[PDB]
2 protein chains.
Amino acid sequence: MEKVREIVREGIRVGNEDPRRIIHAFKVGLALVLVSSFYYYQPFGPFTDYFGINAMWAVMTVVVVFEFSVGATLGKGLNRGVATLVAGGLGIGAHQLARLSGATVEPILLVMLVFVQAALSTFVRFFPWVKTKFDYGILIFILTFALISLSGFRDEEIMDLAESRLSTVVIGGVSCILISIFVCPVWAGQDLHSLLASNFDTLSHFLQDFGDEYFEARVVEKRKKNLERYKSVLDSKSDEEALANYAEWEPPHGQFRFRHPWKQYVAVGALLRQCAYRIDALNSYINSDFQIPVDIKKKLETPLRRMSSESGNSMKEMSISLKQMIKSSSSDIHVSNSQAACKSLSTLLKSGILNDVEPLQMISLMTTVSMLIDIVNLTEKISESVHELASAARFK
Amino acid sequence: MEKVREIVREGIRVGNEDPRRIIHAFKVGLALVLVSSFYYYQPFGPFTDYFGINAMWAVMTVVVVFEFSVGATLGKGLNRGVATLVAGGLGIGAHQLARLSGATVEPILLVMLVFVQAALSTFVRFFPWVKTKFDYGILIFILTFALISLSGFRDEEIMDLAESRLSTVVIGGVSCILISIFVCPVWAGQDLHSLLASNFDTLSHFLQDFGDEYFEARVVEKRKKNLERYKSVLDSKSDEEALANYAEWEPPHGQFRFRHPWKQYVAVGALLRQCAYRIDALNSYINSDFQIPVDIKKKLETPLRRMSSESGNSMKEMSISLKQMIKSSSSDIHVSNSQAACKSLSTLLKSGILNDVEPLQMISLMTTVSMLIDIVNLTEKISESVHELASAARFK
C-alpha cells in the first residue's frame, strides 16, 4: 500500500515537471497502430510475405527507432537504414562465393568470413571518432551481416530475404520519422537555447543578491535554497554535450539554420562554468561560521557594492537577448562601469585606509576582494564570446 | 591516400592506449561461432524449428548483449531474459480473450490492448528511478509483447512461438555470459579503483611541484603540460557515475565483496573534485603574466613551503594504500604537521612583518595564502572519508 502510494506520487511529480512527457506516450501508440494497420488492409496491391515475418520486423523496428527527441530519430533511422543495405549486399555476394567452393567447405568458409568481419567491426567501435554519432551503425552492420550470411536457408531465397529485410526497415523508419515531425513535435536544439538562457539567469540572481548577505543588511532555509542554486551550472557537463550532438540532424525548422554553430554553445557553457567555479568558492566564505566584525565592512562598502550590482545586470540583460534570439549590446555599458569601479577601488587603495587593522581578520576581507575582481574580468571575456555566437548564426 | 594513413595511425594510438581493446574482438568472434555451431550439429537430440528462425534469433541476441565490460553483460542479459518471459505470458493469455469475443472484433480488440500497454510502458521510461539500471527491460517488454500479440499467425501456434522466442534468448545469453566470465575477463569495479588511485596521484604530483614555480626557484611547453594536468579530475563526472552503476552486477570475483560500497567511491570522487576546484584557481594566478617582485617572496617563504610539501606526501601515501587495497594511517602524521604549520604562520602573523608594503601587490600575495589554508582543511576532511571507505569494505 505504502509502496503503491509512493509510486503514484512520483507520477504527478514527473507529469507536472514537463507537460511534454505525457503526450509522447500517445505518439508511440499511434505509431505501433498505423504500421500494423497497413499490412492487415494490404493496400497498394498484394505482397509476398514468403517467410511470414514482415509484421514482426515492421513492429520491431518501430519500437527501437522512436526516441524522445526529433534529432535522435532521424539519426537512428538513417543508421538502421544504410547499415542493412550495405551489410545485405556484402552478404548475398558472399553466398555466391561459397557455392563455387563446393558443398562441404561452403559452411566452414561462411563462418570464417563472418568471424573476421565481426572482429574488425567491433574493434572500430572503440574509436573516439565513430563513437559520438555512429555507435549504432556498426552494431546494425554486424547484426544484419551475421543474420543474412548465416540464416540457414537455401541459396535460391537469399535475395528475397535481403529484399524483405530492407523493405520492412524502410517502411518502419519512414512512418516513425513522419509522425515525430508532423503531430506536435519536440526539437532538440530548442532545448539547448533555453538551457543556456536559464544558466545565465541563475548566475545573475545569485550575483544580484550578494550585498545583503555579505554586509548583513538583513525563512533561513528558504533563503539558503534560493542562494545555493548554482549547483546546476556546475553539474551540466554531461547534458550540454549530448543535446548538442543530438541537434546536428535537425532540419531547418524555421528560424534555426542548417549550420547553426552548436560548438560555440558548448564554449559559452564552459565560460559560464568558469564563472560558477569561483562563485562556489565565494559562497563557502559566507556559509562558514567564522566572521569578521561588521564595523570594518563599511570602510570599503562603496566599491564592493558597485561591482555586484553592475555584474548582475549584465548577465540578466544577456539572457534576455539570447532568449528572444535578437542581438544587443546593452551589456557594454554595464561592464564598462564595472571596469571604472575597479579603477576607483585601486585609487582608493592608494590612500591605504585599510591600515591599523588586525592582520588575522584582514585575510578574509582581502580574499573577497580578490574573487570579485576576477568575475569582472571573466564577465568581460564572456561578453566577447556571446557577441559572436549571435553573429556567426543569423539572429535577425 | 592521406585519409587512409590517418585512419591507420589512429589504429596504433587506440591499440597501444589499452592492450585489452584488441583482444575483445576475438571474444565477440568466438561467441558468434560457438552459438552457430550448436544448431548445425544439433546435439542433445533433435529439435523443432517450426518457423525456421531459431538461427536468426540466436545470432541476433549474441551481438546485442555482448558489451566491453562484465557488469554490462549480466545486466543486459537478465533484462532481455525476464522481460520476454513476462511479456510472452501476458501475450499468449491476451490471445485467448480475443477468441472468446468472436471473429470480427478479435483483431480490433488486440490492437487496443497493445496500444494501451505500449503507452503506459513508455511513460514509465521517463522516471528517474528506472532509468539508471532498467532502461533496457521496459524496451524489451514493449518489443516482445507487440511481436507476440501481433505476429499474424494462427491461434494454434502462439504457444510454440512464445516457447521458441524464450528458448533462443536464454541460449544466447548463457553462452555470452560464460565466455566473458571464463576466458580472460575484464571487470568493471576493478576499473573504478585504479581510476580513483590515479586521480589521487595526479593531484599529489601538482602539489609536490608548486614551490619551484611560485618562488621562481628555476622545455617550457613540456613543463607546462606536466603542471597543467588536473583537467582529468575536473572532467570525470560522467564516467565515475557509469562505471559505478555498471559495477553492481559483478559477482564476488575474489577479494571484492558482494556489497562493496561504490557510493562512497563517488563521494570521495566529489571531495577530490573540490580540492581540484581550488587548484585551478591557484594555477591561473601562476600562469598570468602580471607578477609581484620576488624579493617579498622570501619574507614568508618558510610557512608556505611547509604546507605544499606535507600536503603532497599525504595524498601520495593514500593512493599507495588505496591501490594495494590495505588500510593505513600514515597520512595522520602529515596532516598533523600541516595543522602545526598553519598555527606557526598565524603566530608569525602576530608580529605584523608584512607591514610597509605596497597594497596593490599585497592583494596577490594574500590570495595565495588563502588558497593554501583551505587545501589543508579540505585534505583533512578527505582523510576521514578514506579512513572509512576502507572499513565498511573489507580491506584486509
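The numbering of chain B matches Swiss-Prot: 1-218, 225-402, in order.
Backbone N, Cα and C define each Cβ position, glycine as well.
Annotated features in Swiss-Prot:
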- B:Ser36 to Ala: In strain: cv. Bay-0, cv. Landsberg erecta (VARIANT)
- B:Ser194 to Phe: In strain: cv. Bay-0 (VARIANT)
- B:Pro257 to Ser: In strain: cv. Landsberg erecta (VARIANT)
- B:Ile298 to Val: In strain: cv. Bay-0, cv. Cvi-0, cv. Landsberg erecta, cv. Nd-0, cv. No-0 (VARIANT)
- B:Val375 to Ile: In strain: cv. Cvi-0 (VARIANT)
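Shown here: features listed in Swiss-Prot, placed on the structure.
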residue  : record           : DSSP class
B:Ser36  : variant position : helix
B:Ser194 : variant position : helix
B:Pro257 : variant position : coil
B:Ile298 : variant position : coil
B:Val375 : variant position : helix
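With an 8 Å limit on C-beta distances, the variant positions from B:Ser36, B:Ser194, B:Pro257, B:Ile298 that reach chain A are B:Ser36. Taking Cα separation as the measure, B:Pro257 (variant position) is nearest to B:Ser194 of the variant positions B:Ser36, B:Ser194, B:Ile298, B:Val375.
Among the variant positions listed here, namely B:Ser36, B:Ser194, B:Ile298, B:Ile298 has its C-alpha nearest to that of B:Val375 (variant position). Spanning 6 unmodelled residues, the distance from B:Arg218 to B:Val225 taken between Cα atoms equals 12 Å. The two recorded residues B:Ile298 (variant position) and B:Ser194 (variant position) have their Cα atoms spaced 40 Å from each other. Most Cβ neighbours within 10 Å, among the variant positions B:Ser36, B:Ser194, B:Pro257, B:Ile298, B:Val375: B:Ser36 holds that distinction in the structure as shown.
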